[PDB]
Amino acid sequence: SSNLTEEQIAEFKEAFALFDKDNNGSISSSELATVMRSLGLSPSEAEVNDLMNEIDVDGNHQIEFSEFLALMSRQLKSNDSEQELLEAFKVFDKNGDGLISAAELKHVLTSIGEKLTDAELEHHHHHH
Ligand SMILES: [Ca+2]
Ligand SMILES: [Ca+2]
Ligand SMILES: [Ca+2]
């Protein structure tokens, strides 16, 4: 399947929980950051909002169950949406597929480890 189905969503409902503390469905740079700080790095709130800005379609400072998954839908034949964002979330795609799924976002949640970088595909390091 090359599209998100009730299955994938049903699978994402989990991967999300991992990032969802109150399990409300909406994640805030605060909570999201709380996940990173646990990973290894410690992104600043203002530094997170930067990442939450992209995921944010309106800038409410919240990631909807649709948006979050959108980060994976971003991919598409024609480039009618920021695809450079998929480069940052590529860390999850160690198989270098260019696309990440729920089982991948949930598998990464654990697969995480110091041995991780955003230079996976990103030709040039955003932060030279
Ligand atoms: Ca949450
Ligand atoms: Ca939003
Ligand atoms: Ca993949």
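Along the chain as shown, the residues are counted starting at 1.
Cβ coordinates are placed from backbone N, Cα and C, and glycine is handled just like the others.
Taken from Swiss-Prot, the feature domain 'EF-hand 1' applies to 7-42. Same-chain neighbours of the domain 'EF-hand 1' (7-42): 1, 48-49, 51-52, 61-65, 68-69, 101-103, 105-106, 109, 112-114, 116, counting only residues six or more beyond its ends whose CB sits under 8 Å from a CB of the stretch.
Under the heading of mutagenesis, Swiss-Prot lists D20 to A (Swiss-Prot position 21) and annotates it as follows: Highly reduced affinity for Ca(2+). Around the Cβ of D20 (mutagenesis position), a 10 Å sphere holds 20 further Cβ atoms from the protein chains shown.
Taken from Swiss-Prot, the feature Ca(2+) 1 binding site applies to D20, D22, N24, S26, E31, supported by sequence analysis. Around the Cβ of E31 (mutagenesis position), the number of neighbouring Cβ atoms within 10 Å comes to 17.
Quoted from Swiss-Prot, the note on the mutagenesis of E31 to V (Swiss-Prot position 32) is: Highly reduced affinity for Ca(2+). Classification of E31 (mutagenesis position) by DSSP places it within a helix.
Taking Cβ-Cβ distances under 8 Å and a sequence separation of 6 or more, the neighbours of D56 (mutagenesis position) in its chain are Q62, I63, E67. Among the mutagenesis entries in Swiss-Prot is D56 to A (Swiss-Prot position 57), noted as: Highly reduced affinity for Ca(2+).
According to DSSP, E67 (Ca(2+) 2 binding site) is assigned to a helical segment. Annotation comment: Swiss-Prot describes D56, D58, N60, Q62, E67 as Ca(2+) 2 binding site, evidence class sequence analysis.
Tertiary neighbourhood of the domain 'EF-hand 3' (80-115): same-chain residues 8-9, 11-12, 14-15, 18-19, 39-40, 51, 54-55, 69, 71-72, 74, 121-122, 126, selected by CB-CB distance under 8 Å and a gap of 6+ residues from either end. As annotated by Swiss-Prot, domain 'EF-hand 3' applies to 80-115, with the evidence given as sequence analysis.
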Neighbours of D56, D58, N60, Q62, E67 excl. site residues, C-beta within 8 Å of centre, Ca(2+) 2 | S26, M52, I55, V57, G59, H61, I63, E64
Quick one: of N24, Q62, which of the binding-site residues has the smallest count of other CB atoms within 10 A?
-> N24
The answer, for which of the binding-site residues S26, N60 has its Cβ ringed by the most other Cβ atoms inside 10 Å, is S26
